[PDB]
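Notes follow the structure.
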Amino acid sequence: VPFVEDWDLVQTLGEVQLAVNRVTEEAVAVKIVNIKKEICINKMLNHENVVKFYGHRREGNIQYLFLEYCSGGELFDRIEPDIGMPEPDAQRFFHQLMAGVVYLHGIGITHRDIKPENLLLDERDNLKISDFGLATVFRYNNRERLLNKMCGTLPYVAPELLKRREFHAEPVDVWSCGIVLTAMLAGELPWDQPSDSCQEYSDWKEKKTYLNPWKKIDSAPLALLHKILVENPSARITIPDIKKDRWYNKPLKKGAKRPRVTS
Ligand SMILES: Oc1ccc(-c2ccc(-c3[nH]nc4c3Cc3cc(O)ccc3-4)cc2)cc1
């Protein structure tokens, strides 16, 4: 099959470029560059809510990561500033985020930088966790390794990452998912960082939910955020319990409209 291995770089996505196959016209994302770990972790991954890794090629000092193209773009761009998005859309995206995070944690991988810029959407609006550049193995040979490195983006980091020397990996990803859920429902980030010097963070711990972003959020998803955004990571809700929450299991969204005729 001649020219089947030839890909044309047609546009920049985020360096990340959209590549189109010369013969088949298949669209892929290619990332051009810690890096050895990123490729290793990517080779472990296979899930419908995790951006697919096709392979890698090294041209001297440049690494080319061949990854799944997500035409829907970033979840970030589905969030209307100060508004968010319809609650059924946010619930569906939150379900898909949980399936992807359950998968990652199940194989002992923590993403460490979950935010809407890293949550991509395919052609059918299916959420895909992306960018495994900060990701690490927290469970190996069924032995959990406690983390100590500062990783992430301050508005999304769990408070234990700033207060404690060591912390468990899984509650940190759970916390950032709750900040993502907040962003989806209110179109704003609740604080700059989860610290006592942050008035907004201090107000949330004081249960001042009559303030923004919380007053824009319905009591059923807000009750879930009350269980996720818990300062003590040991008292914080786990994903198996998130899956039992009332809003998580609340019927809200119809399926993808399917073509139909009458009479
Ligand atoms: O380890 C990594 C590192 C990076 C990624 C990765 C994989 C795919 C993409 C990608 N695929 N499709 C898109 C993007 C960015 C984007 C941004 C847009 O505004 C629109 C589309 C896309 C971007 C980054 C996945 C795993």
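Going by Swiss-Prot, the residues shown for chain A are 3-16, 22-40, 51-280, listed in order.
Method reported for this entry: X-ray crystallography, 2.3 Å.
Backbone N, Cα and C atoms are what each Cβ position is placed from, and that goes for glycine too.
Copied from Swiss-Prot, the annotated features are:
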MUTAGEN   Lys38 to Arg  Abolishes kinase activity
MUTAGEN   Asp130 to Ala  Abolishes kinase activity
ACT_SITE  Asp130  active site, proton acceptor
MUTAGEN   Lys132 to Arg  Strong reduction of chromatin-associated CHK1 ubiquitination
Please check the mutagenesis positions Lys38, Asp130, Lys132 against ligand 1 and give me the ones with CB under 6 A, sequence order. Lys38
Cβ-Cβ distance under 8 Å to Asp130 (mutagenesis position), same chain, at least six residues away: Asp148, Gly150, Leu151, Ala152, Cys168, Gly169, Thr170, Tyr173, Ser193
Can you check which residues sit near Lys132 (mutagenesis position), meaning Cβ under 8 Å from its Cβ, same chain, 6 or more apart in sequence, and list them in order? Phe93, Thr170, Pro172, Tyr173, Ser193, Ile196, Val197
Count the other Cβ atoms sitting within 10 Å of the Cβ of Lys38 (mutagenesis position), across every protein chain shown. 21
To the nearest Å, how long is the straight line joining the Cα atoms of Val40 and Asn51 across 10 unmodelled residues? 11
